[PDB]
Each structure stands twice: as C-alpha cells, then as structure tokens.
Amino acid sequence: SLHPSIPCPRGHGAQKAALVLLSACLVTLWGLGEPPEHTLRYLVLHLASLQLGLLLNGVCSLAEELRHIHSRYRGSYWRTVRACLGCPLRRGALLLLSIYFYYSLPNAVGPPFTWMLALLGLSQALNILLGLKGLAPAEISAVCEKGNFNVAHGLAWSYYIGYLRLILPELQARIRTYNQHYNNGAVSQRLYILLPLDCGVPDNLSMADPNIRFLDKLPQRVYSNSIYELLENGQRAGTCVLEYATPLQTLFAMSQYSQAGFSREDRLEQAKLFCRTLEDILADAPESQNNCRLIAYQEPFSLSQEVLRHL
Amino acid sequence: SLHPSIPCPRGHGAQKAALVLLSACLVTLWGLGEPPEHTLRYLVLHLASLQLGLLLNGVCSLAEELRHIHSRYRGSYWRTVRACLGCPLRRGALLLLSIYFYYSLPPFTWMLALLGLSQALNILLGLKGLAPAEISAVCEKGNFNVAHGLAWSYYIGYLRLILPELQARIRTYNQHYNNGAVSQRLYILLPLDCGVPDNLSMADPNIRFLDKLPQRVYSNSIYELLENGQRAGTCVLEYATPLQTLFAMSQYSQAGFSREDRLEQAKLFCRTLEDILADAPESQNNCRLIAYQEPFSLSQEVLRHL
Amino acid sequence: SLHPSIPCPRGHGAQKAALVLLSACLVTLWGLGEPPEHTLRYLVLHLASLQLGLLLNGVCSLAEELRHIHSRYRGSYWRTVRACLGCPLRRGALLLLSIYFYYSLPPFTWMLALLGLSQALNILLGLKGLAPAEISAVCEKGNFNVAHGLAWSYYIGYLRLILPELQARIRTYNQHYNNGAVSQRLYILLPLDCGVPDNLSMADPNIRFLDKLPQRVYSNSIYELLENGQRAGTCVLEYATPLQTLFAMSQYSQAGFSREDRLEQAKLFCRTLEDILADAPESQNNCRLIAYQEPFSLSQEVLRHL
Amino acid sequence: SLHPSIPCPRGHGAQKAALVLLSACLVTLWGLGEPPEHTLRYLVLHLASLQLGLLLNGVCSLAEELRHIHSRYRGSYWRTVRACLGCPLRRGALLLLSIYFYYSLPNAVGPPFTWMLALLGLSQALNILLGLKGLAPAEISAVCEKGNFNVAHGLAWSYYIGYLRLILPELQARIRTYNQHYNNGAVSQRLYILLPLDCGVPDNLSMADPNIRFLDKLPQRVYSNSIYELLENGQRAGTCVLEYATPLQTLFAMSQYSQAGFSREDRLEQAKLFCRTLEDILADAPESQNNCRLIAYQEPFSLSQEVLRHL
Amino acid sequence: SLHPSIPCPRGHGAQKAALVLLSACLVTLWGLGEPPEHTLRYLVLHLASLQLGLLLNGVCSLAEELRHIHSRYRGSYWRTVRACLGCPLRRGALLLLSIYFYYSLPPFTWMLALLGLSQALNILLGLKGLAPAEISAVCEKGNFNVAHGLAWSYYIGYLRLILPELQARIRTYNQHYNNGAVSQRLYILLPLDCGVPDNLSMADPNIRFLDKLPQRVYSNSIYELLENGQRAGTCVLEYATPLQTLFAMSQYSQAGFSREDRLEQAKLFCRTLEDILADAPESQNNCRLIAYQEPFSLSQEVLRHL
Ligand SMILES: CCn1nc(C)cc1C(=O)Nc1nc2cc(C(N)=O)cc(OC)c2n1C/C=C/Cn1c(NC(=O)c2cc(C)nn2CC)nc2cc(C(N)=O)cc(OCCCN3CCOCC3)c21
Ligand SMILES: CCn1nc(C)cc1C(=O)Nc1nc2cc(C(N)=O)cc(OC)c2n1C/C=C/Cn1c(NC(=O)c2cc(C)nn2CC)nc2cc(C(N)=O)cc(OCCCN3CCOCC3)c21
Ligand SMILES: CC1(C)C(=O)N(Cc2c(F)cccc2Cl)c2cc(C(=O)NCc3c(F)cc(F)cc3F)ccc21
Ligand SMILES: CC1(C)C(=O)N(Cc2c(F)cccc2Cl)c2cc(C(=O)NCc3c(F)cc(F)cc3F)ccc21
C-alpha cells in the first residue's frame, strides 16, 4: 500500500481455481455417466505413476547429492534422502501404495509393471537431460516469496537489524533537543525514509527537487542525519529529517556489476519486494511506533509534494 | 577450499545419473523386445498428459495472478501469461503439438475430465511437492538466496570503501609506532555457528585487544594474538556482520528463517564472499577470510593463516 | 462484561447441535421406516470398526512411548498403556465386546487387515485432522493454555503481594498530601494489542506522570488525569506486564507463538485474571481491571471507571 | 539430558510403527490375494465416511463457535469456518471427493447415501453426547506439546523475558566486580538455577540442605542475588550465585489452589516440561552464552554434591 | 534521440522478411500441391549437403588452427575443435543425423567427392563471403567494435573521474563570479565529422573562450556564448577527445581505418557513450552530450540545449 506499483503477497487464488476446475470436472463426469470403478482405478494408477516418477527423479538427484553429503548435509544420509524426496516416511508409504496398487490392479490404459517402470525411467531421464519439467517464473516467484528466498528479504532485514533498530530510539530525543535548543519554526518528530523504486539514488538529495534543501546537520555510533526544509512556491512549508534508503543503492550497484547475475528487471522486482518487506518489519517493530515513516515513490511529480502530504 | 564444510558449487552428478539411467532403460527395453510403435504412442501420450497438466497449472497460476497483473507485470497480460506458462511461443507450440498427437493417437472428453480432476487434486492437496534439494539447487542457480544479497551488500557498502585505504592506514600506523608488526591484510572472521560475541577477547582469552586504527568514520581494531603467553602476531580482526545479521534474523519470528537455513545461508555467504573477493579490484590479497566451525581454539586458526 | 471483545467461556451449543442432529436422525429413520435389526447390526459394526481403529492408534502410540516409559511414566507399563488407550479396564472391555460382536455379526481377516492398513494410512498421512476450534475448546477445558499460567503467575507473584498494602500506602500518601485525593483502587490497564510503551505519556499525551508512591519495593506511580486540560482526579495507573511478555513471545521465533495466538492469549489472560480477582481473598474491590482494544480516548475510558 | 526423568521430545517412532504395520498389512493382503479393486473401493469408502463424520463434527462445533464470533473471531465468519473445519478449500475438496465417490461407487457392505448419512449422523450425535470417542491422554499430551499448549511453556518464556534476560548481561560484570572487591576463594561466573522437580520450594535456600549456606549479598530494579557456599566435609569447596526458580513456586501454589484444576501428576509433568523448555531457551538465547546453568533434581541424595559436580 | 544520423540498435526486420518469404512459399506450395515425399527428401538432402559443407569448412579451419592451438586456446584440442565446428554436442549430433538421412536416402562416393571439391573451391576462392551488413550485425551483436572500447575507456578514465568534482568546482566559481552564473553541467561536444579544431574560436567566432576552471590537472574551461553580440550564458564546453583519436587513427595507414569506418565508429561511439551515461551512477545530469554535423551554427546549437 506504499505505492500502487508494489506487489501484494500471493493469495489462494490458485486453490480457488483448482476447486472450481474440480467441481466442473465432477459435473462433467456425472453428466457423462461413465462407470466410476474405471475412473477410480485410472486415477489411482495415474497418481501411482506420478509418485514413482517423483521417486526416480529424487533418486537421480540423490546420485549427485551423495557427493554433497559431507558439506551441505552434515554427513547424514537420511537428511539427504529427505531433502531429495520430501517427507521420508510419507513418501515411502505413498510408494508402497503405488507398488501394491500397480502390481495388482489391472492396467487397460498403461504398460505392465516392469515395462511401465522402464518407460517411466526413460521419460524421467529425458526430462532431466532436456529440462522439460522446468519451473515457470510464476512458480519460482511463489517459492521465493513463500520460503523467503530473495535478496530483498536479506537487504531489508539487514537494514532493520543494523541501522534502523539502532537510531529509532535516540531519534526522538535528538529531534526534541534540537527543537528546544533552537527557537528559529518546528521540525516533525519522524524520520522520513525515502524509497526510490527505480533505484536511482544520487549522493545529493537536494538534486531530486530544488525545493528540498539542506538546512542543518542534526546534532548527536556517530549518526549524521541532515535535515531538509521543503519550499512550497518558494516558501518553507516545514522541515524534516530526510534521507534515502541505502539498500536500494546497493541493489543498483549489484545490477551494475557482472558478478551478480542481477538484471534491471530483477533489480526493480527486488526494490519493490524490499520496500514491502521493510514496510512489514517497521509496522511490526517495537522501535517503530510513530517513529519512522516510509515514503516510497517511482519517478514517471515532485518529491516535496509527497513528503508534505505525508507530513 | 575455504573450508571443508563449505559446499562446493553443484557438480554434474545429476547428468551422470541421467546417463546411467538412460543406459539401463535402453538395455532393458532391448532385452524385453517389444515393437516400438506401441512404445512411441505411449510415450507421446505421456508427454501430452504432462503438457496438459502444466497447462492446467499455468491456468491456475493465471487465475492467481489476475489480481497481481497490474503491479507485478506492469499491467500487461503478455507478461502474466508468460510468467504462469513459461515461454509463450515455445510452450504454446509444445501444447498444440501434444494436443494434435493426443487427438490423432487412439473415451475422448472423459479422459480430459479425469486429467483435470487429477491436476486439481494435485494442486490443492499438494502431492507433487518440490523437494528441498530441488528448491535449493534452483535458488542457487538463479541467485535466489539471502546470502548472495547479504554478501554483495557487505562488499558494496563496507569492504569496497575501506579496503583501498586499509593498507594506507596500516602503513601509517607502522611508520607511527613499532615494537610488533601488524599484518597488511584484514582478517575477516566467518564463524559458521554465527554466534558472535561483541568482543574478540570475550570469544577467546587467547585473543587480546591492542589498539584502534586511525579513521564517515571507519574505526578498526588491531588485536594481539597470544600463544603460551607470548605475542605471535597482530592482525586487524573483524567479524563479518552479515553473519550476526543472519543470527538475528533466525532469532526473530517475522523472518521465517530457521536454524538449518541459517547455517546453509552462512555457508553460502562465505562462499560467495570468497567469489566476490577473488575477482574484486579492491581486493589485492589485503583481506583474508577465515571460516571455522566449532564442534576449538580460534587463535590457532587465525595464526595458521599467518 | 470486562470488554465486549473478550470471549466468554464456552457454553453447551455443541450439546444443542447434537440434540438437533439426533432429532433429525430419528425423524428420518422414522420416515424411511427401515427394519431396525439391520440398522442395529450396521451401527454395532461401525462402532466395532471405530473401536478397532482406536486400538490400532493406541498400539502405535504405545510403540512411540516405549522409549518415553522411563521418564513420562517412571518406568511403568500400566501407566503407559492407560495413557495410550484411555481407561484400561473400560477400553479393554469395550474392545473385547466389539471384537466378539464383529465375530458374531456376519471376510473376517481380510477386513481386519484392511482396517489396519486404513489406520496406518490415517496415522501416516494425517487424514484424521484435529479441528482448531476443538483444540481450543479442549485447551480451555483442561487448562492447556499459556495465558492461564501467565495470569496465575501474575496474581500469585505480584498482585497477591501488593493488594493488601496498596490501600494503606494510598491512605498514607493522602494524609501526607492535601486536597483531589488519589483513588484507593488500582486501575490496571489491559491493552489487548500488547503494545505497551514504557511511559503513559507516549500512549496518550492527555495522561501525565505526577508523583511516585512511597515505599522489595514497588514504585507505583500516581498520574495526572487531565480531561480538557484540567485534572479530574488522581489514581495509580499500571500496565499489565504479562501483555508485554506475550508481545515478546510473539516477537521471537523460539516460541512457536504467533500474533493470532498472541491476541487469543491476551483475551484468555484478561478473562482468567478477572476471574481470579473476582474470588481473590486479598482483593476487596481495591483493584479495578480496565481493558480495551484499539480500533480511541484512553483518558476518557479511565475516567469512565473512575 | 538434565535429568533422566525429563521426557525427551516425541520422535517419529509412531510413524515408524505405522509404516511397519502398513507393510505387514500389505503382506497379509498379498497372501490372501483378494480382488484389489474391492480393497481400493472399501478404503475409499471408509475414508469418505471418516471425512463425512469429521464434517458433521465440525458443523456441530461451529454451532457453538458461532456465538463467539463477535469476540473470539473478530466478527468474521470465514475465521470461524476455518477454525471449525480446518483448511477451507482442502476440506471442501475432500468433502466433494467423498460425496462423488459414495454417490457413484457401488458398496457391497455399506448403506445407501441418505441412509448412510442418517446412520453416520446418529453415530456422530452419540459420540458427541456420550463422549464415546474418548481422547487418550497420550495423544492429548502430544498435541499440547507440539502446539505449545501447556502452561509450562508460557511460564518458562515469562521467566526468560522478564527476569533472566534483564540480569544475565550485567551478571558477569557484577560478579567480576564482587570478586575484585572481596578476596575472601572465588565465585563462579555462572548463575546456577535450581529446578526442584518435586516443586517443593522453601522460602530460604539455606534450609534446603545444611551443606549449602548463604554467604553474602551480591551488590547491585533491585536484583539482589544471594551467593551460597558449599560445605564439602565442612570445607568451602565452591561458592556461586544460587537461587530457586520462582515459576516452580508459582506452579506449586497453583496446585495448592482449587481454582486452577492443576493436579499433582499434571504438576510433575508441567515441572518437567518447564525445565526442558527453559533448557532449550537458554541453549539458544544470546544472553545465556555460557552464563547460566540449570540444576534439575528430584528428591527420591545431597544437593551440594550435584551442585559441586556441575561446578 | 541524440542525433538523427545516429543509427538505432539493430531490430528484427530480417525476421519479418523471413516471415513474408515463408508465407509466400507456403502460399505457392498450397497452390501447386505437389506431393510432399519428394519435397521432404529433396529438402533433407539439401540440408545434409549444407551440413557436410560446413563440416569440411570446419575441417579446413581446424587445419588452420592446428598451429594456433597452443596460443589462442592454451593447448586444448577440444576448444579448438569447438571453435572450428561450433557447439560440440549440438553440431556433432546434427552432422551425425544428416549423415544418417543421407545414407538412408538412396552414386554415393562420387557425390561425396564432388561435395568435397565444391567445398575446396568455396574456401579457395571465397565464394561464400560475408557481406559487410552481416559483419556489422555480428559486430553490433557481440560488441566487436573500436567505438565500444573507445567509449568505455573514455568513461572509465576521464568522465568517471571528473563528473563528481565538476559540480563542486562549478559551484565554487559561481559563488566566486560577479558578472551570469555558469551552468552546472559539462557540455561535451561530439562533432560527428571528427574534424576537431584545437580551439573553439576556430570552430565558430560566435563562441568565445572566457576563463579556466580551478583544478590531476584537468583544468576545464568556461566559455562565453554570444547571441546577437551579447552574452546569453556560460557553460563548460569540452570536446570528446576519442573523436580526435578516431580521426588520427583514420589518418594513418597502419590502422586499416577508412573514412567510412571512421564515421561509423564515431556514430557508434556517441551512441554507446549515451547508453553508458544513461545508467552511469556518477552521471546526475551534470554532463549533457551534444552532437552536431554540418550538412551549421554551433552557438545556436549549444544555446538550444540550455
Ligand atoms: C552496508 C554494508 N553491509 N551489508 C551488510 C549485510 C552488513 C554491512 C556492514 O557491515 N556495514 C558497516 N559496518 C560498519 C562498521 C564500522 C566500524 N567503525 O566498525 C563502520 C562502518 O561505516 C560507517 C560500517 N558499515 C557501513 C556503514 C554502516 C552503518 N550504517 C548504515 N547501515 C545500512 O544502511 C545497511 C544497509 C544494509 C543492507 N544493512 N544495513 C545495516 C548495517 N546506515 C548508516 C547511516 C549513517 C548516517 N545517516 O550517518 C551512519 C551509519 O554508520 C554509523 C554506525 C557505525 N557503526 C555501525 C556499527 O557499529 C560500529 C559502527 C550507517
Ligand atoms: C517477571 C518474570 N517472571 N515470570 C515468572 C513466571 C517469574 C518471573 C520472575 O522471576 N520475576 C522476578 N523475580 C525476581 C527476583 C529478584 C531478586 N532480587 O531476587 C528481583 C527481580 O526483579 C526486581 C525479580 N523479578 C522481576 C520483577 C518482579 C516482580 N514484579 C512484578 N511481577 C510481574 O511482572 C509478573 C509477570 C508475570 C507473568 N508474573 N509476574 C509475577 C512475578 N511486577 C512488578 C512491578 C514493580 C514496580 N515497577 O513497582 C516491581 C516488581 O518487583 C520489584 C521487586 C519485588 N521482588 C523483589 C524480589 O522478590 C520478589 C519481588 C514487580
Ligand atoms: C488420466 C489418464 C487417463 C490419462 O490421460 N493418462 C495419460 C496417458 C498416458 F501416459 C499413457 C497412455 C495413455 C494415456 Cl491416456 C493416464 C495414464 C495413467 C498411467 O497409469 N500411466 C502410467 C505410465 C504410462 F502410461 C506411460 C509411461 F511411460 C509411464 C507410466 F508410468 C493413468 C491414467 C491416465
Ligand atoms: C474399511 C471397511 C471395509 C470397514 O472395515 N468398514 C467398517 C464397517 C462399517 F461401518 C459398517 C459395516 C461393516 C463394516 Cl466391516 C467400512 C465401512 C464402509 C462404509 O461405507 N460405511 C458407511 C457407514 C456405515 F456402514 C455405518 C454407519 F453408521 C455410518 C457409515 F457412514 C466402507 C468400507 C469399510
């Protein structure tokens, strides 16, 4: 909600679509009136074949993982087996069910047991070699945003743990001291962290818009926060402690280099994700309680207008 | 390499396994000896079913992304369809070819309904789950890991700004004071357990603080290294704060960052910091990384690198 | 009564629902008018199958606790069997009667093997899930809560030691001072959001710190109760520290305790603390519990109870 | 590990036994060689009946949870439905599967759809009213321990957050200062916390055993901690900051009161669980960086011997 | 956008031309409707002949690089074979498959000898020469250009080191100058004709040299911009010395750098310099590129950008 261009967390729309598709398929099956015994047997055989294919792919992965057991898996074999096949005992039970219900049940549509196993191994080898069973970017994004497999996650958490959680307490006291000592307008008691989505972070904040102009270094493990006054049609509508977000600058510098594999599309994606994650952390932090305000913006507009409307 | 516990980049053992499995499958198919027209039809049907399942999964993902199209994909349907279904042209051609072969190769709509029901059950319950090893491999290949971002930010923000002047400051200190020669390399420690005391001396009594390097300010601390009570050497010891941040991430509940994930990302962070510092112009053998896993004397490990 | 958003203890709505379901079942069996012998035979068979499934689940539980027998049950097999199978004599008699009826009522070993397989599948995959509402009801009934312990500790540890002396010290401060006299009741605030600032001024500027009560010392404070900028009274304001403890528990990842559970336990803590203080011999209406949920004027809410 | 009587966390042995039983059942089925389609159909129908019974139980639970919607569920029906029927879409899909399979598949042993529904409703009503489906205490304890549904966990976390986390940092400095002043042996730099499993906590630690005697009050929120010395055959072999665990005292007081429903067997179980939870928290917490040691004991034995052996 | 004569990056017009050609071929095949077996056999034979010709060309290339194996490829035969034969596995499989079709489809040795002779004549006389358009496309695809190196060196050596301090020096001179403030940007001139005078006075009398910026001895210059004989502003004009380097390169005979190539590389240099400066962190709109070619008024062109 910081900016309309920042994505929201993934919902359960896929589950709802799956439920609707299941209902439609059930309605079609009831309408056609085909025998249900064949339907159940074929569905069980299909699921058994899928489980056996997953087993074969997991074994193929285990073949390479066995050389990583000493380093990535603390020298334990059951850990590697679980990482290759998911839950060990549940998958084993599913495999036993597959074996029992394929070696016994009739197979009108499907190969015989050992011939089916050979053909399925051939198909799995073809999938591994040619990469047919790949992951579309939607699934990769969902996995990344579910298990927190990102770089924006790391950058935002580092920003909170290292810088914000350290200056948020003393910020109010220092602002109050500056207001009391110097009787020359008023200063808002919240640091406004700017979040340029396009990751364009100049070293000089005043160059973003001439209205934002530096006024004074806020008096004081040595944090220097330059305060800026906001000119509205040439008149100072107020002043505030304003600064950029350095993780966005590090994201941009990551995109510049060639040892990152981090392109402009990925840079913008991570900028949006970092802004959202920092919003979450600051919303649910004890230090950030009417203390700091995030101002996310994408240049298509003047910065002073948004800073003032948030003021 | 950096440490025996640090996982080396993934090898091609999966390709060797695929080759072995392909050889075994060819051997057994030749042994059984059945006409290949039936095999071809069955395999084409299998790929057709797999492609139809992928299409249904993409349809569900499209229904999910209908509410994120305007923000994630700049409000363009082409990007959303490509994200949910892979490459548009390639996947579309593959699905069309599979459908044509499926219709040509000898119930017609009943099979489609059964396949749709099976895919809906797979998506809802989650039978075809992604194994943790596959997820880790994909994330590492695509640089979708937290440690990569943390290490790159560490290099860009702190290392790149102090390494050029570290040698100059060390030389100034050496020409300003003597015995006691400080090493010209920043010995960055990488404790894989991620338990970092706020002071080196607290972590190990064999390590003593000596002085502070001359200096935004960048204060560095030169430490005394002890052995049997005698000073063996002095180096600019400095913990890698990204590991402390990983530990704090694992502490909080909002991160969803488990201890096993913490150790794995510590290993990845050390490895990618090695990779970054290997080719970094600012790194000219003036910064040596030390990785140690307590099952230990830290001072002995530091000296072994001297 | 304490707050509209605090859940009252569960009544017997499930009993009414069961009665309605039983009445509907009687109505529908009367409507069909099926012979009762077959109905009874099938009901007994279903109950025997459920008993056998419970027996197999208890066998699996006993296999699990065979290694815990030394600690959980002090090396006693009888207690282990009772824990894994409920009442020993009653469950044993019920299982024996069910087996006898199943043998008498008209495959036998095939059905037993299939029932064992079904129970193994239920235990492995986890089809027989537990409803979260049922889990919450069981926890509330059997005191398997966290807020229960939190509130009992807060009452026993702190309230029980200050409530007798709070009125005496309030009176001492009243006679020491002059005319609005401080209220002789403790207005313990209970912010259900669990976000407690260290100072009341930060929570609400209209509330101001005024003085400290005279004294193993409890430094209870006396605050200015400003309405429209004028002091309408004086009393002792004191946050509930178990709320801060629950907040810190929700913050950490080593608690298995989420924000939804945090609000749930704040509700339960307020409810059971009020229940304890209602019957507390030390409490003689000398401490008034004030609770609120932020959607708010704190000073006006406090003045309402004044 | 602290004491042989403290129960270890539940392992996956239950699933191991389940897999063993499944293998035995599969072997038995293969030996009998009954028509596999009959077995699969019967299993599907049994699972459908179980799902329908769970649906009826969830509906009955909702019938009482709906009156708590305004307070316990923040006034939302979706929350109540989710809390009564588990995951909404997954449970709905399972229910639709059960309905479709029962309405279509033949059943040699099984009532017709409406008559089966009536009989299952009667059985569910009987189970609810009479409590026939009695939850054995072992599974109740397993669920409570898995989901942190025990007062011991809350008391341990409160003990850590309120008291230990505020004194453990400065404890080392205070002990070092006291050692600097009074050179009259040396005091251990680790706080020892006594855990009486019998929940018998006297007000004075000295009266617990003659060999333990209070020496001096450690100089400093008043965190006055009394140091105690150990009389090994009349000699002060060691001295340390020793005190009881007040959560165990509160547990004993709870057991004394009749308004807690907190019996003696439950008191012992909760004492053990509190000890183990505090062990875990101190093991992983940063403040307890080899700063505190827990001495858990149960009187069937001298306390001083255990304290010395831990020293 | 920098200049009308600056070429845009190569598009995909050839893809559209191929689409039109394919459409015409499909239309004529549908119109004629000749049997497809002969068409397939002829096309397969033609493709196999093309593959065999490429194989023979690669064999000759390998015979050439048998002496460069130890210099260009560090003494590894596999890299040399890949260089002379494209992707090893893909092209090897293509050649094997083409051979398999060629043998399967029905003299044979005479055809192979004739194909070898045709390849020998193609290589010796260079019939399959690379048109300059294809060479330019490959160079712009793989970034094989003199302009690329020149612009990258200009950015990394000069612009990246003077863009930051230029604005500070300009601000100092602005709060040092009594009388029109100088612009805060570097107005780099990019004369596409590459005829650069040693001074701006010779370029146009309407532009006057005024002063030297305070100072690495970069020592930029500030000029007077005369409009109608009166000063309209002052900017830090500064030629692009890589253009002079390109001109001097074209002058000499050892460069192999004709005037056409000189103009092409000047245009490419300007385009890639703009591309680099667009994403350059040091560029904060403090350096405005100016390009101009006489079919001209330099002073008016500079005033337009103000
Ligand atoms: C960013 C690189 N990085 N990635 C990861 C992962 C870890 C690190 C890392 O190690 N950084 C770091 N370590 C230092 C140690 C010393 C020293 N003397 O030892 C000196 C340094 O440079 C001053 C140090 N720096 C760089 C600057 C750091 C701290 N800092 C930040 N941080 C971030 O923005 C940020 C981005 C991301 C992502 N995560 N974070 C949080 C860390 N913003 C600041 C704004 C102001 C201002 N407005 O004035 C002043 C600051 O510094 C004053 C505090 C100095 N204290 C710091 C700790 O205690 C000793 C010295 C600010
Ligand atoms: C809270 C953590 N925790 N969870 C469980 C379970 C057990 C404990 C625990 O161990 N607590 C504890 N033990 C101590 C021992 C010493 C010592 N020197 O030995 C010193 C301490 O700190 C001063 C001790 N503390 C913390 C302070 C505690 C008592 N106290 C509380 N109570 C709670 O908040 C609370 C929350 C929940 C839930 N349950 N409770 C009841 C305990 N509110 C207070 C408000 C004031 C004020 N502003 O006026 C002053 C207080 O105490 C001043 C000194 C009184 N003391 C002196 C020593 O004897 C005991 C009494 C207050
Ligand atoms: C839903 C439905 C009816 C369906 O559409 N298919 C696709 C399909 C084929 F794959 C193959 C042939 C026909 C159809 Cl029609 C399917 C498959 C099975 C099954 O058991 N496949 C086992 C199996 C193979 F068939 C080939 C193989 F190489 C390995 C393997 F392990 C069950 C039900 C279905
Ligand atoms: C696994 C297997 C073979 C099994 O062991 N039983 C136990 C059992 C009975 F319950 C009932 C009779 C015999 C057996 Cl033998 C079972 C039941 C069904 C079934 O459909 N039960 C519907 C159903 C009822 F019959 C009575 C009722 F009150 C509600 C109800 F919902 C399917 C498969 C099995």
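Numbering, chain E: per Swiss-Prot, residues 5-110, 116-188, 192-227, 238-317, 323-333 in sequence.
Header entry for method reads electron microscopy, 3.6 Å.
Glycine is no exception: its Cβ is also placed from the backbone N, Cα and C atoms.
According to Swiss-Prot, the features are:
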type    : residues                                               : note
BINDING : E:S162, E:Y167, E:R238, E:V239, E:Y240, E:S241, E:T263 : 3',3'-c-di-GMP binding site
BINDING : E:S162, E:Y167, E:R238, E:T263                         : 2',3'-cGAMP binding site
BINDING : E:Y167, E:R238, E:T263                                 : 2',3'-cUAMP binding site
MUTAGEN : E:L30 to A                                             : Reduced homooligomerization and activation in presence of coumpond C53
MUTAGEN : E:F153 to A                                            : Partially constitutively active mutant that promotes the production of type I interferon in absence of cGAMP ligand
MUTAGEN : E:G158 to A                                            : Constitutively active mutant that promotes the production of type I interferon in absence of cGAMP ligand
MUTAGEN : E:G158 to E                                            : Abolished homodimerization and activation
MUTAGEN : E:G166 to S                                            : Slight decrease in c-di-GMP-binding
MUTAGEN : E:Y240 to S                                            : Strong decrease in c-di-GMP-binding
MUTAGEN : E:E260 to A                                            : Strong decrease in c-di-GMP and cGAMP-binding
MUTAGEN : E:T263 to A                                            : Strong decrease in c-di-GMP-binding
MUTAGEN : E:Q266 to I                                            : Renders the enzyme sensitive to 5,6-dimethylxanthenone 4-acetic acid (DMXAA) drug, leading to activation of the STING1 pathway; when associated with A-162
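Structural mapping of features recorded in Swiss-Prot.
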residue : record                      : contacts (Cβ under 8 Å, 6+ apart)
E:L30   : mutagenesis position        : none
E:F153  : mutagenesis position        : E:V147
E:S162  : 3',3'-c-di-GMP binding site : E:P264
E:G166  : mutagenesis position        : none
E:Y167  : 3',3'-c-di-GMP binding site : E:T263
E:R238  : 3',3'-c-di-GMP binding site : E:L170, E:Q227
E:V239  : 3',3'-c-di-GMP binding site : E:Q227
E:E260  : mutagenesis position        : E:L198, E:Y199, E:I200, E:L201, E:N242, E:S243
E:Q266  : mutagenesis position        : E:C206, E:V208
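Residues E:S162, E:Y167, E:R238, E:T263, recorded as contacting 2',3'-cGAMP, have a largest CA-CA distance of 17 Å. If you count neighbouring Cβ atoms within 10 Å for each of the recorded positions E:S241, E:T263, the highest count belongs to E:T263. Neighbours of E:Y240 (mutagenesis position), defined as other CB atoms within 10 A of its CB across all chains, total 14. DSSP assigns E:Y167 (3',3'-c-di-GMP binding site) to a helix in the three-state reduction. Taking every pair among E:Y167, E:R238, E:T263, the residues recorded as binding 2',3'-cUAMP, the greatest CA to CA distance is 17 Å. Here E:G158 (mutagenesis position) is positioned 25 angstrom away from E:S241 (3',3'-c-di-GMP binding site), judged by their C-alpha atoms. The C-beta environment of E:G158 (mutagenesis position), restricted to residues of the same chain at least 6 apart in sequence and closer than 8 Å, is empty. According to its DSSP assignment, E:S162 (3',3'-c-di-GMP binding site) is helical. According to DSSP, E:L30 (mutagenesis position) sits within a helical segment. Under the three-state DSSP scheme, E:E260 (mutagenesis position) falls in the strand class.
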